[PDB]
Structure formats: C-alpha cells, structure tokens
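Okay, so here's the structure we're looking at.
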Amino acid sequence: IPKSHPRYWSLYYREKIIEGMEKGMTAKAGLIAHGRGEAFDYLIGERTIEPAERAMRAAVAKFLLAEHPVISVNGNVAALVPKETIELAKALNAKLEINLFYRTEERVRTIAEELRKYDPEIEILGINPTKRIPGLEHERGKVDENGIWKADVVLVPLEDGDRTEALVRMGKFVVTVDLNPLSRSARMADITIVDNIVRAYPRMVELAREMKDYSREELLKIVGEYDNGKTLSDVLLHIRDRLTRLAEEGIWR
Amino acid sequence: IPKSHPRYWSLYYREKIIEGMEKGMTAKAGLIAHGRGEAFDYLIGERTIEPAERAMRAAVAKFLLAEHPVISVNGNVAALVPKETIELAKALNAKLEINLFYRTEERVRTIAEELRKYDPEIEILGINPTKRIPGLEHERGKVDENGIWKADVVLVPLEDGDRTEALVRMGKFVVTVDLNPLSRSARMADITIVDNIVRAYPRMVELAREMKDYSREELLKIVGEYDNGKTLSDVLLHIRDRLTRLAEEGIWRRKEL
Ligand SMILES: Nc1ncnc2c1ncn2[C@@H]1O[C@H](COP(=O)(O)OP(=O)(O)OP(=O)(O)O)[C@@H](O)[C@H]1O
Ligand SMILES: Nc1ncnc2c1ncn2[C@@H]1O[C@H](COP(=O)(O)OP(=O)(O)OP(=O)(O)O)[C@@H](O)[C@H]1O
Ligand SMILES: [Mg+2]
C-alpha cells in the first residue's frame, strides 16, 4: 500500500506480528491480543495521548528511583519492539527478563535470539527461571531470581490480568503498557500507559534522557503526585469524545 | 479453563477460534479480527444490549418475509458457532454458503466437514463459487450462483466493508453481525446487529422459532419501522454513557464493572 494509506502503520505492524508467529516467537493467542490492540489504538487515535504521556513520565521517574528495575519481555514485544525494549532497559538501567505465560523452549530461545539480533551482548534473564510468582500455576508464573523475583519496580507490557494482579499482591510495583484501559491488567497495575507499545517504548526512552538528571526530590514529586485512577478515567473520557467525533465522519447511507 | 475464572467466557472463545485455525478452518487474520471484535465487546459490556435485540428482531422478520434468503459462513463463524449457524439457516429456510476472504481448497473442505459434524446431509454452497461480484478482488469476490448470486436477503457476519458494500450495490438486502458500530460493514448493511456472534446467533435462532408464526402483518410492521441509522447511534449512545459512568465512578483496582 502507498505510504499515504491511512492504515499504513497498523498494516506494517500486523505483518510484523505475523512474522513473529512465523519465527516461533508470538503465540496464537498473541495474534488475537494484537487485534485487540489495533482496535483500541484506532479508538484513541494511533498517537500517544496526554494521559499516556502523563503515565509515561511517572513510570520513567519511578524506574530511575527504583532499586532493582526489571523490564519484562513476551512474544508480542519481541515481534514489535525488540530493539526498543533493549534501549529502554539501558536508558533505565533495568535488567531484561523474558517472561512468558505460555512458556516453551523454542519460544524463549527465539525471543532470546531476536533480542540479540540487536545487541549480541545484553544480559537476558529468564532463560531458566527458578522462582515462582505466588498465586499462579507453576508453568505460568516462572521468574528468575535475579530479575522479577528480586525486583521492586516491574514493567510487564501487554500482560495478562492474573499475572499483573499476582505481581501486585506479591508486593511489586507494577507498570504496564496496555491499549485496553478496561482490561484487568490495565486496572490493576500501579501505572498504566494506554498507548501502542510501538510509540511508548521510544517515548519513554526519550523521557529517560530528558529526565536523566533530575533532583531525586523532583523524581519523587512526579511519582508522588501521579494518579493512575485519574489517568484511566481521562483515557476512558478521551475514547468517548473520539467516539462522538468519529461517528460524525466517514462514508454513510 | 476453570469455569470459576472471571474471564472464562472470553478465554473459552479465544480457545475455540484458535482451535479453528489449527483445524484449518480459520485464517491467521481471522484471529486478529476476533481480537478486534473483543475490543468493541469490552466497550459494550460483553452482552446483548437493547439496540442489538432490536436489530435482530428486524433481521429475523426480514428473513422470514424473504423468498431467497442466504446465510454466509466464513472461518470465524465456522469455529465459533458451527451449530447455531446451521440451526438458524433451517429455522429461516435459508441456504448456507461458505465465503472466505482468504479462500483455499483445504479451508473450504474443513469448514465443510465441520458443519457436517452437526448435520451429515446439510446442503452447502460456495464450495466452488463461479459468479464474480463486480468491483471486487477476483480473489475475494466470487459467490455461488445458486446462493448469494440470486439471493434477495443475505446475512454476512464478521464481514469486510468491501464485500458488504458490493453486495448492497448488487441490490441485495444485507444483514450483518458486527461488534464495531463504526465499521464500514456496519454502515453499509441494511440491518446491523452490533453484538457478539456467539450471543447473537443463538438468540436469533430463538426469534426465528418464536416468530415463525408472527402474522405477515406484524412482521412487515417490524421490518418497516426499523431504522439502522437510529439503531447505530443508539449503540454509540449506550457506549458513550457507559464510558461516562465508568469514568466518573473510577475503575482503578476495581474488580467488577
Ligand atoms: N501492540 C500492542 N500495544 C499495546 N497494547 C497491546 C498491544 N497488543 C495487545 N495489547 C494489550 O494487551 C492485552 C492483550 O493481553 P490479554 O489477552 O491478557 O488481554 P485481556 O485478557 O483482554 O486483558 P486481561 O488479561 O487484563 O483481562 C490487551 O488487553 C491489549 O490492551
Ligand atoms: N466474535 C465476533 N462477534 C461479533 N463481531 C465480530 C467478531 N469478530 C469480529 N467481529 C466484527 O467483524 C469485523 C471483522 O472484519 P474486519 O475487522 O476485517 O473489518 P474492519 O476493517 O475492522 O471494519 P470494516 O472493514 O467494516 O471497516 C470487525 O469489525 C468486528 O466488529
Ligand atoms: Mg488475558
């Protein structure tokens, strides 16, 4: 399709998610999840909205003040932002852990190989996790002692509500990127970024540098003031107004 | 999936659509599409709202008054409501036609076999459609000559706008099941049922049996007063008020909506 196609990027990223499945990284359930992401993205406007920028500033602040920052990676992340998830882990000095709900050997390997394609030297935790998140079935709650297990601040993007929830109960401060503000994961996380992860990861990286040197007292003012409930509400309000406008345009009969 | 799970029904149908692709009936793109429907189902509340019940009564009435109704069947319909689609067709005296966006012989065959598991002798059209619906991709515009090609009323659920619109330009009265009330398909169709096909179909089969005796008079009064445009806006209003309410009440850490 021509570069001017209004569906240009979502189409571009869709092939990417399919290539993901082809590479054995992205699970079938992943394609379904991607579609949900697409629809929601169409609704918010395929751009980072103010409530998302707001939550991202707060999440970055929180990661810089963190003690053991950990960025989680699953099959979709690997298909969409392999390079950006690494850059983000460095800009935040957080470690990288592959963490799958539907964990298999090939999938962990392929995702591992995919990340390396961009940095053959990054430490990738999660190849053989020993620990478990309490409240989850064994095979779905694995976590590596050096990563999530010891983490205080965690970023689990595109995550399932059971895991997000078990993580909060476990005492971890949870940050996620999720285009569905109505999902359990989005509603349970401590900081929810409602934005397409292809836009949020590079943005959080930019915000990383822009905040690189901030008075710890400032980084603390930022997070201390952030209101995830207010954020969710504004996102729901954003979507509604969008629905009012969208319904007023396009082909009809 | 334990039935006690808060998201049992959501997960159940995700498994079904996945087992559909594996059984060769459902395409990969169909998995994404199922996901798109889910996004809209969330906005609606994952239930049958009034404006859906309304559109469905009209559709059934229209199908009962038709003389050459046809019900389409794609990979998603085949994996999610194989039995209800057959029930509905027979409760509406409509013919069944297999229609896919990504057509192949293995896919047509498997969708064919799945329907049989519910009726070993059910008639199935679209096996090798030969009529080219003009103004479309040859690859995705061929219909069955004894099916859609001569139908007066057609039901094409989870349809792409290009097909839904082309059929309208074909002079076919079109009914559809589409969770996105803003979709081109939802806008070009004569009667749009904004509801999940796993809820709408069995609900429509109910109506086709409870309406089988409605007088021509009553049925014509229904199809006659129906207003797709008003029904779509009614759907958007439901959603916008739900969003307003949730926003005001707040949803962070909220378990139940
Ligand atoms: N490309 C993407 N960018 C951002 N977010 C995404 C993307 N793809 C999927 N998501 C989000 O991740 C979720 C997909 O995972 P999952 O299937 O667990 O969702 P869900 O089950 O509906 O939510 P929950 O598990 O909280 O009930 C979706 O809710 C969607 O909002
Ligand atoms: N399980 C389901 N139940 C009800 N409706 C569904 C389901 N899955 C998908 N749909 C609807 O069918 C459509 C699938 O087709 P597709 O997504 O290709 O069309 P679209 O490009 O999103 O919209 P359009 O092509 O009409 O502009 C979706 O718009 C969705 O609203
Ligand atoms: Mg889930």
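All residue numbers given for chain A refer to Swiss-Prot; the residues shown span 4-256 in order.
Recorded method is X-ray crystallography, 2.4 Å.
From the backbone N, Cα and C atoms, a Cβ is placed for every residue, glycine too.
In the shown protein chains, 18 other C-beta atoms lie within 10 A of the C-beta of A:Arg17 (mutagenesis position). Record note (Swiss-Prot) on the mutagenesis of A:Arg17 to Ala: Strong decrease in activity.
What Swiss-Prot records for A:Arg17, A:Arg39, A:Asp181, A:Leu182, A:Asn183, A:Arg187, A:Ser188, A:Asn199, A:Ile200 is ATP binding site. When secondary structure is read from DSSP and collapsed to three states, A:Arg17 (mutagenesis position) falls in the helix class.
Listed in Swiss-Prot as a mutagenesis experiment, A:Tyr45 to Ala or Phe is described as follows: Strong decrease in activity. The secondary structure of A:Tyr45 (mutagenesis position), as reduced to three states from DSSP, is helical.
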Longest CA-CA distance among A:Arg17, A:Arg39, A:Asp181, A:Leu182, A:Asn183, A:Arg187, A:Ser188, A:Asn199, A:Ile200, per record bound to ATP, angstrom: 24
Cβ-Cβ neighbours of A:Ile200 (ATP binding site) (radius 10 Å): 24
Cα proximity to A:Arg17 (mutagenesis position), best match among binding-site residues A:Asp181, A:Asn183, A:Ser188, A:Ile200: A:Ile200
Local backbone state of A:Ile200 (ATP binding site), from DSSP in three classes: helix
Integer Cα-Cα distance in angstrom, A:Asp181 (ATP binding site) to A:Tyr45 (mutagenesis position): 14
Candidates near ligand 1 among the recorded positions A:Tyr45, A:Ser188, A:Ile200, judged by a Cβ under 6 angstroms: A:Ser188, A:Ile200
Length of the line joining the Cα atoms of A:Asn183 (ATP binding site) and A:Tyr45 (mutagenesis position), in Å: 12
